[PDB]
Amino acid sequence: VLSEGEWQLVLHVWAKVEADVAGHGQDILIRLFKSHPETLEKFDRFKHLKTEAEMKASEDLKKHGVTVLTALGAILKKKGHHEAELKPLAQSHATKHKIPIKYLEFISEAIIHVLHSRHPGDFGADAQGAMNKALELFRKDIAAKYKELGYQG
Ligand code: HEM
């Protein structure tokens, strides 16, 4: 359970992301796909992209970055009371998109890296620990719905 102090750190940095959702979305997806190429293969939409420059040029990938960070932002702003927003996301990611929990760990690492690069004055170590705990809570609750459906592995 995050404390109120920790939620404040999280959402303070997140408000900064909200000034340039698309730029962040791009940088996060690019880092995820460069860091962990097996993730790119889960998107039939993007698996033609073979270089970072092609990724950076893809308007469709920038569109999807906005979709992902708008959904994450809505879950963060519920401060833990996010069951209505995770249900559908876990459902689709386990049964339709087939994303293992470990790749949710990978995208959390890429979110933390991009927020440290773009917002270092609002993302010192207190705020990095808090964002880590928020993203862990997201993964714990998606993992519990996976397990329900037979996809925790
Ligand atoms: C912060 C973590 C994530 C969030 C909030 C998120 C959010 C979303 C949303 C809102 C959609 C469209 C609605 C839906 O299908 O449920 C979506 C689609 C999808 N996501 Fe995620 N996602 C995350 C992590 C990932 C990861 C780590 C992968 C793959 C490694 C992935 C793969 C997919 C795929 C394949 C689609 C369908 C894209 C398409 O072909 O249109 N997601 N995601």
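Numbers in chain A track Swiss-Prot; the residues on display, in order, are 2-154.
For all residues, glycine too, the Cβ spot is worked out from N, Cα and C.
Copied from Swiss-Prot, the annotated features are:
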BINDING   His65  nitrite binding site
BINDING   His65  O2 binding site
BINDING   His94  heme b binding site
DOMAIN    2-148  domain 'Globin'
VARIANT   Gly122 to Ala  In metmyoglobin
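Positions of Swiss-Prot features highlighted on the structure.
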| residue | record | contacts (Cβ under 8 Å, 6+ apart) |
| --- | --- | --- |
| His65 | nitrite binding site | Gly26, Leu30, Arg46, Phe47 |
| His94 | heme b binding site | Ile100, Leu105, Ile143 |
| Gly122 | variant position | none |
Helix, strand and coil residues within the domain 'Globin' (2-148) as assigned by DSSP: 117 helix, 0 strand, 30 coil
